[PDB]
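K.L.:
Encoded as structure tokens, here's the structure I'll be asking about.
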Protein chains: 4
Amino acid sequence: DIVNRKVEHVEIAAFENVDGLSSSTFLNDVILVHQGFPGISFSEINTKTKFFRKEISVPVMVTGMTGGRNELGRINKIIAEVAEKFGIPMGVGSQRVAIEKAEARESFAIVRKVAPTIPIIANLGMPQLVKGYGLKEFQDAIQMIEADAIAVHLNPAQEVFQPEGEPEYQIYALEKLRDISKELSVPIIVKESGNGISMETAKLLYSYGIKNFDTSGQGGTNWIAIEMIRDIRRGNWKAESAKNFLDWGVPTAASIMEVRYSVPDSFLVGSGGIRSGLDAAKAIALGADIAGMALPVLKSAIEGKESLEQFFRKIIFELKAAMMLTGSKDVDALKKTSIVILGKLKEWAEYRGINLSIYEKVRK
Amino acid sequence: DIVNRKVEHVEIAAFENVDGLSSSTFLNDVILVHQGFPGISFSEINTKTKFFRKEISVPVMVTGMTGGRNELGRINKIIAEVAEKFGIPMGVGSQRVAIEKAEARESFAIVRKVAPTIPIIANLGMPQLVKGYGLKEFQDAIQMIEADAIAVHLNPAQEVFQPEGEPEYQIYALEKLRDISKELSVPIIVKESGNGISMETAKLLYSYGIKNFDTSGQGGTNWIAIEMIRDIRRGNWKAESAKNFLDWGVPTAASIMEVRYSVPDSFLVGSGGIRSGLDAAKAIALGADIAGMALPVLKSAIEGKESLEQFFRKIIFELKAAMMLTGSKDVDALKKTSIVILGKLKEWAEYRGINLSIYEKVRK
Amino acid sequence: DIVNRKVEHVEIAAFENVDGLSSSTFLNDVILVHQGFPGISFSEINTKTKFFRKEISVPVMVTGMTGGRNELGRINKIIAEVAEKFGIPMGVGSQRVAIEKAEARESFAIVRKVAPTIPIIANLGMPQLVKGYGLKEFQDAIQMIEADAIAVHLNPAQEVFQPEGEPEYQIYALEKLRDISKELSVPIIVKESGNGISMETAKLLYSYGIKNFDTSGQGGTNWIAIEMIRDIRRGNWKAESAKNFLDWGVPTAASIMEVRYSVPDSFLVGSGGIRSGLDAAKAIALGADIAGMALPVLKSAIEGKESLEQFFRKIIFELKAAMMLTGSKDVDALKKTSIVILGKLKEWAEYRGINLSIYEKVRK
Amino acid sequence: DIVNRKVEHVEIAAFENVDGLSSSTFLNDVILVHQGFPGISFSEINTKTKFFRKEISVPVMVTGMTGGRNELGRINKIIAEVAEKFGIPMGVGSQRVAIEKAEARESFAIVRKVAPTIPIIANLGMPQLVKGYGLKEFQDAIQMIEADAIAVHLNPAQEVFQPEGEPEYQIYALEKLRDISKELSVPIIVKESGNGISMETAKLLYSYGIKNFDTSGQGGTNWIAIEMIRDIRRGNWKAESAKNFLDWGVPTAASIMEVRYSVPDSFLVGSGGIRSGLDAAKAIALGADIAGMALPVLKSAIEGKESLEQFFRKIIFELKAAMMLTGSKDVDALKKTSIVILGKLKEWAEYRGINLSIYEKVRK
Ligand SMILES: Cc1cc2c(cc1C)N(C[C@H](O)[C@H](O)[C@H](O)COP(=O)(O)O)c1[nH]c(=O)[nH]c(=O)c1N2
Ligand SMILES: Cc1cc2c(cc1C)N(C[C@H](O)[C@H](O)[C@H](O)COP(=O)(O)O)c1[nH]c(=O)[nH]c(=O)c1N2
Ligand SMILES: Cc1cc2c(cc1C)N(C[C@H](O)[C@H](O)[C@H](O)COP(=O)(O)O)c1[nH]c(=O)[nH]c(=O)c1N2
Ligand SMILES: Cc1cc2c(cc1C)N(C[C@H](O)[C@H](O)[C@H](O)COP(=O)(O)O)c1[nH]c(=O)[nH]c(=O)c1N2
Ligand code: DMA
Ligand code: DMA
Ligand code: DMA
Ligand code: DMA
Ligand SMILES: [Mg+2]
Ligand SMILES: [Mg+2]
Ligand SMILES: [Mg+2]
Ligand SMILES: [Mg+2]
């Protein structure tokens, strides 16, 4: 029955209108400065970068989405085999459903069978830490796919509007997560799920030892929309309230700025509405180490292996065109390339006390 | 005949297009910062707060609207009994009509019969203070409903365009109000009626002893539109002039800032176009002690008791979602939560000498 | 034939779409701060003010438009008799046509027959000063209507696009104007004609003794558009060029700021797209001494005396509404009332070095 | 092969929708301040200016476009003979095609036969410098048309999306350019091609001795769009990627500021979406020495000699109208005339560290 949410989630995400619904990444307020003399040739552009103890071919990852039933595993299988082929890391979807039901397990393990070398990232929700999950459940999530890291997701907005949601985010959870991390052999990433990570939340997680963040800002998949749709579907009164919250959250671009600023040494995934290699380039230039994507990977995967391969080919070409046209021979140069910040993003940073001088120095 | 006006007011506000007509709250310029780790659980959120010497369940009030005839009293009955059920304060409409006609009295008194515990707020207009009302009339308004406070409304814009209107706001009235307040056993609130309270107005009222304010800013019920409609209806020439004034006034959000800034210890109702618990959260976060609402309460009340009950359930849920998602365990924490101010509201504050640093400290 | 262009000007201005065509006054960036406690009564509001040596009932004037043929004089007759009834000053149209043709004279003189007490303002164009006009022609313009002042118009944008235009604006014209002003027994006002007065132009005129200005900024009657239509009509190639210039000039609001700032002691008419008594209030609050209007007066005058009477009644009502609602018992108080400046006007002032503190003090 | 590309470029530029496609010059953020007293007469305005060792009649040039086949030469012939008649300089299109194929030569030489006195500017692409071209090729391009200068184009964005493009911009190319310039008897201009010159690029070029720049900013011909169209036509996958890059580049107005700022003594052509004499005047007032145009000259030339004569007549009239209306007797006075800069261009300059005070002094 958690298993039908799982398919309903994928079905609404894949086929309903929830991508950027009434929301914004603020990435239109970021401009990469064009260099008419790049100083490089396209063919010498190098996109390799570090992902924990592995090297990856591109600074992009697929973030966690699904798992829990065999048709969901077939999607994970297509994503994982193509991610392997391209040398990109892949997070799986929440593994709760496979801690609760042994028959859900293969729909996650298939990822590692088909992708033996790339970084694979486990996944469990914060609310499960408040309800009993502890070290052993983390280790089971991890071994089930021989993960190189585990992502713990924050989705309080989703849970608030979810018909059968669990909006429990007591501080005790962080004490538990900090303890669990002492004992785990792989790092923890804390990621949002469409509503973004602010500086208050990043400093707080940081105070409990978390150094790896995934912004998942607003502007991309709108989980408040997804749950609004599930509410409409059951005639649940919450739907009209969800609609008032459609634009709730920290935009992706602002979240990247807030996390890089407030935790200058964090390992940062910039995600939530990254739809092109140009978006990916902007995310990294603003301050992320890697760009994350979920929804468009799902939509291509459902179309098939070849559609997904073409999708990555296009993302990668678009990333390298942005590096070419900013004179960035490598990911490190991209992180330092010249930008312009305009509009609401600029007003957001100013109000929030993001001194642009210190900002430029910190993103580099 | 003032009784026909009372009827025509309700009918135009309920059924014509005057909610936010050519006007704006500026609340879209206020963003509540999302906290992906709230640090609390939904179920522990506490919405109680003080309203003078009483405790109320939710920091929201229904502000004054109607009374004067038995159908108007049936509306007041429904609002009051639901307000009583939910532990929320209720203002009644202008009681002038019941000072002038004894047969109008029961349409107000019904409120206290059906709501014996909640704060009830009496109502008289400023222009009646310059025309002979004094202490006794205030006391009669109060005792008629065993009121816990009396609201004196400012409606000069309305009066100017009213067919019918009395635009008399001589300073003598304030002298009289200050004198009356010496003798009254309950507090006075001064409220606008759709065009908002500016800093010069709030400082002037304060200089005469007024400490309780209700912004009633523009962007909600447009009273200049309502009178425009009454002018059209009678082929009165003033209609075309009212139309040029549709966007006149201080936007709610700016008014909240101006009042809180210029009278930092004021008790503040933030109202005028509050249409969701999210709007209510923003109002409180910006500087108000409570959020006030009138028009959407009227619309639900007209549909009936159950519709009105559902409306409050939804407002309260939305308020709590916004507290949850900012990590606000209680009203006091919401007042201090992180915000961003952008766009025209930012420009309005800057031009008016609202130093944002000092604003932050003052709102807390 | 000059007589024909005068006919054609009125016809295009009255009947074609040239009011505010692709242009803006920037008055939407000026907000008058609402005072919910005005401290006054509508009936005590005083709108009297000084116009040179006379008193006028309202701080509004009708600016120069027409004259030159008998049907044009019938329009001047109607405007003048209504202006007399209301105690408002009236400028006449360029009197060149009546210096050149004695039969054109009565169409100006009728103004003074019918309006024996109000200020009447004569009119000649700056280009004529470089083409032979001097003292005697000014004195002839003045005595023809026993004028209390003479306006000299600037219209270089119009003359550039006019099929038979004279774009001659040699500095010698100012030397001549300065000399003439020594000898004249009435004051000179220099007025633009839909393209506005900048600070450089105001300071230059001031250096030659000019102390009285009429901004005639962009956003109201678009004279470039008028000449563009005349060019289309004659298949003149210039029409396409005029179209690129439709939005050329200083917006009225900016021009009022520029002139009041750069010449703090000037006598200032704020005009160019004043369409309501609210616009008129904003213009005075921004820095003008009086609001000027031309096109809407022509349109009403063409419809008849009673239409024109109704029009002034509405402007006056709207002006007094705005004074009531800002707590302005008189014109002097309106000049000092609180405002907000936002948007492009704000950015215009900042780029042009208009320090807002010193601005606030100067407008007063 | 390349001859076919040359024909398809002209056809797509002339007849498809690529002029300003999803892009912007930012010239709408530049306002020339109107001067109601210009202090000059239209007939005394002088538009002459220097272009290296020649005098040209108007501060406008036609920038390089075509050549390579006899129908392309017939367009070159028409533009050249009209340019000659008007005293305006003309660049030819890339001469690569005529270095590779001797039959393409006459389509360039024709320009000098028909325009013996005006400056003619040769053209080669920067990629060819890394691919074997050097002094001799430059000298051939120059003698082929007895050029007064040679433009070297930057088009890395075009090359990236061009189906058969060569994105090779190694620093060695600049080393070679600098060496060539020692030996050449005419100056070098470095020009972009629709995507604009940033300060980092201008400083880098300057460091290798280049002092002559042509902004060719985004907002006019969109070469990324043109190549997108060629990719669509060939079902080449890159088209979808080009589409994501449609708004890539430095807007013309921003590029003019960046170059004039970071290289104050540069000789500077402002181009990329100059469509009227008004645009031309803005470009010069902002900091360019001359305004450049390509696409609208092509579309006129294709209609014929008389159409192109009419086009120039219009551009020059518009330019002079803008001088007239700013009080600019000559090109030098235009470069110093008062402007306002607003909106995104203002935010762009602030973010990029362009101090407006120092900007003003340098643009003069
Ligand atoms: C269908 C599907 C389902 C999930 C997701 C999304 C998608 C589309 N996402 C959130 C996802 O990883 C990502 O953070 C957000 O979707 C923002 O990225 P995009 O805008 O989708 O690129 C998500 N995140 C998570 O941490 N655990 C989960 O199980 C899921 N589930
Ligand atoms: C039908 C009706 C009639 C009244 C009002 C409202 C409406 C809708 N309001 C104004 C109300 O108290 C509130 O200040 C404004 O309407 C702004 O709130 P809303 O935007 O309507 O939530 C009101 N104000 C008051 O002080 N005395 C009054 O009698 C009236 N009457
Ligand atoms: C039909 C007509 C004819 C003229 C004008 C206007 C109109 C509408 N105006 C310009 C006028 O006085 C005013 O400066 C502008 O029209 C801007 O004000 P409005 O936007 O029209 O209110 C004008 N100005 C002036 O100095 N002498 C002239 O003779 C003319 N004639
Ligand atoms: C048909 C065509 C062909 C060419 C171009 C343009 C056009 C439209 N342009 C670029 C051009 O010179 C100019 O920099 C840009 O087109 C921007 O100016 P416009 O917006 O077209 O005025 C160009 N530039 C150049 O240096 N060498 C050339 O071969 C070409 N070819
Ligand atoms: C976007 C995201 C985190 C989806 C998981 O939602 P959920 O609450 O259904 O996950 P779980 O299965 O962990 O409860
Ligand atoms: C919004 C508002 C204050 C309505 C009451 O106006 P009114 O002038 O009809 O009230 P009263 O009956 O007190 O004159
Ligand atoms: C708007 C305005 C000033 C019109 C008079 O133009 P004009 O050039 O025809 O006047 P004159 O008859 O004085 O040339
Ligand atoms: C806009 C511009 C510079 C066009 C020349 O393009 P190209 O790559 O076809 O030129 P070349 O013939 O020099 O390769
Ligand atoms: Mg969950
Ligand atoms: Mg009243
Ligand atoms: Mg004239
Ligand atoms: Mg090339």
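Here chain B follows Swiss-Prot, giving residues 3-366 in order.
If you check the header, you will see the structure was determined by X-ray crystallography, 2.3 Å.
Cβ from N, Cα, C; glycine included.
Annotation comment: Swiss-Prot describes B:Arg7, B:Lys8, B:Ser96, B:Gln97, B:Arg98, B:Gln160 as substrate binding site. Record note (Swiss-Prot) on the mutagenesis of B:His11 to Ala: Does not affect the proper folding of the enzyme, but it shows significant reduction of isomerase activity. Taken from Swiss-Prot, the feature FMN binding site covers B:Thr65, B:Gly66, B:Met67, B:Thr68, B:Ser96, B:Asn125, B:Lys193, B:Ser218, B:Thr223, B:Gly275, B:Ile276, B:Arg277, B:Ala296, B:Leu297. Experimental mutagenesis is annotated in Swiss-Prot for B:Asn157 to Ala, with the remark: Does not affect the proper folding of the enzyme, but it shows significant loss of isomerase activity. Under its mutagenesis annotations, Swiss-Prot gives B:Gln160 to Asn the following note: 150-fold decrease in the catalytic efficiency and 2-fold decrease in the affinity binding for IPP. Annotation of the published mutagenesis B:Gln160 to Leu in Swiss-Prot: 28-fold decrease in the catalytic efficiency and 5-fold decrease in the affinity binding for IPP; the original residue is retained in the structure shown. Positions annotated as Mg(2+) binding site by Swiss-Prot, on the basis of experimental evidence: B:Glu161. Record note (Swiss-Prot) on the mutagenesis of B:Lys193 to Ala: Shows significant loss of isomerase activity. Binds FMN with very low affinity, but the global structure of the mutant has not been altered by the mutation.
Please situate the listed features within the shown structure.
P.N.:
Counting every protein chain shown, the Cβ of B:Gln97 (substrate binding site) has 29 other Cβ atoms within 10 Å. DSSP assigns B:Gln97 (substrate binding site) to coil in the three-state reduction, placing it in neither a helix nor a strand.
Other C-beta atoms found within 10 angstroms of the C-beta of B:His11 (mutagenesis position) number 22, with every protein chain shown included.
Neighbour density for B:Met67 (FMN binding site): within 10 A of its CB lie 25 other CB atoms from the protein chains shown.
Within 10 Å of the C-beta of B:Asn157 (mutagenesis position) there are 25 other C-beta atoms, taking all protein chains into account.
Reduced to three states, the DSSP call for B:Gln160 (mutagenesis position) is helix. Within 10 Å of the Cβ of B:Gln160 (mutagenesis position) there are 23 other Cβ atoms, across all protein chains.
Taking Cβ-Cβ distances under 8 Å and a sequence gap of 6 or more within the same chain, the neighbours of B:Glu161 (Mg(2+) binding site) are B:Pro129, B:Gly167, B:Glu168, B:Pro169, B:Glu170.
Taking a C-beta cut-off of under 8 angstroms and a sequence separation of 6 or more, B:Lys193 (mutagenesis position) has the following same-chain neighbours: B:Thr65, B:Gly66, B:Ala153, B:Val154, B:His155, B:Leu156, B:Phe215, B:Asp216, B:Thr217, B:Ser218, B:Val271, B:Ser273.
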K.L.:
Counting across all protein chains present, how many other Cβ atoms fall within 10 Å of the Cβ of B:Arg7 (substrate binding site)?
P.N.:
15
K.L.:
Round to the nearest Å and give the CA-to-CA distance linking B:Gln97 (substrate binding site) with B:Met67 (FMN binding site).
P.N.:
10
K.L.:
Pick the one among the binding-site residues B:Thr65, B:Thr223 whose Cβ has the fewest other Cβ atoms within 10 Å in this structure.
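P.N.:
Per-residue Cβ counts within 10 Å for the binding-site residues B:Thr65, B:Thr223 bottom out at B:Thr223.
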K.L.:
List the Cα distance (Å, whole number) between B:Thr223 (FMN binding site) and B:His11 (mutagenesis position).
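P.N.:
With the alpha carbons as reference points, the distance is 11 Å.
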K.L.:
Run through B:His11, B:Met67, B:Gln160, B:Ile276 for me and report the recorded positions whose CA is within 10 Å of the CA of B:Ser96 (substrate binding site), in sequence order.
P.N.:
B:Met67
K.L.:
Might you list, by sequence position, any residue in that chain lying six or more from B:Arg98 (substrate binding site) with a Cβ less than 8 Å away from its Cβ?
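P.N.:
Listed in sequence order: B:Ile4, B:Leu126, B:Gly127, B:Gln130.
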K.L.:
For the substrate site as recorded (B:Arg7, B:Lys8, B:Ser96, B:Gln97, B:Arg98, B:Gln160), determine the largest distance between any two Cα atoms, in Å, rounded to the nearest integer.
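P.N.:
Greatest Cα-Cα span of the listed binding residues: 17 Å.
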K.L.:
Please report the distance from the Cα of B:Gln160 (mutagenesis position) to the Cα of B:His11 (mutagenesis position), rounded to the nearest angstrom.
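P.N.:
Computed Cα spacing between B:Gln160 (mutagenesis position) and B:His11 (mutagenesis position) is 12 Å.
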K.L.:
At the level of the C-alpha atoms, what whole-angstrom distance separates B:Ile276 (FMN binding site) and B:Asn157 (mutagenesis position)?
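P.N.:
Counting only the Cα atoms, the answer is 19 Å.
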K.L.:
Among the recorded positions listed here (B:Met67, B:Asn157, B:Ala296), which has the Cα closest to the Cα of B:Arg7 (substrate binding site)?
P.N.:
B:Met67
K.L.:
How many other Cβ atoms sit within 10 Å of the Cβ of B:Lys8 (substrate binding site)?
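P.N.:
Taking every protein chain into account, the count is 23.
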K.L.:
For each of B:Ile276, B:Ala296, count the other CB atoms within 10 A of its CB; which of these binding-site residues has the top count?
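P.N.:
Output for this query is B:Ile276.
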K.L.:
Could you say whether, by DSSP, B:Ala296 (FMN binding site) belongs to a helix, a strand or a coil region?
P.N.:
coil
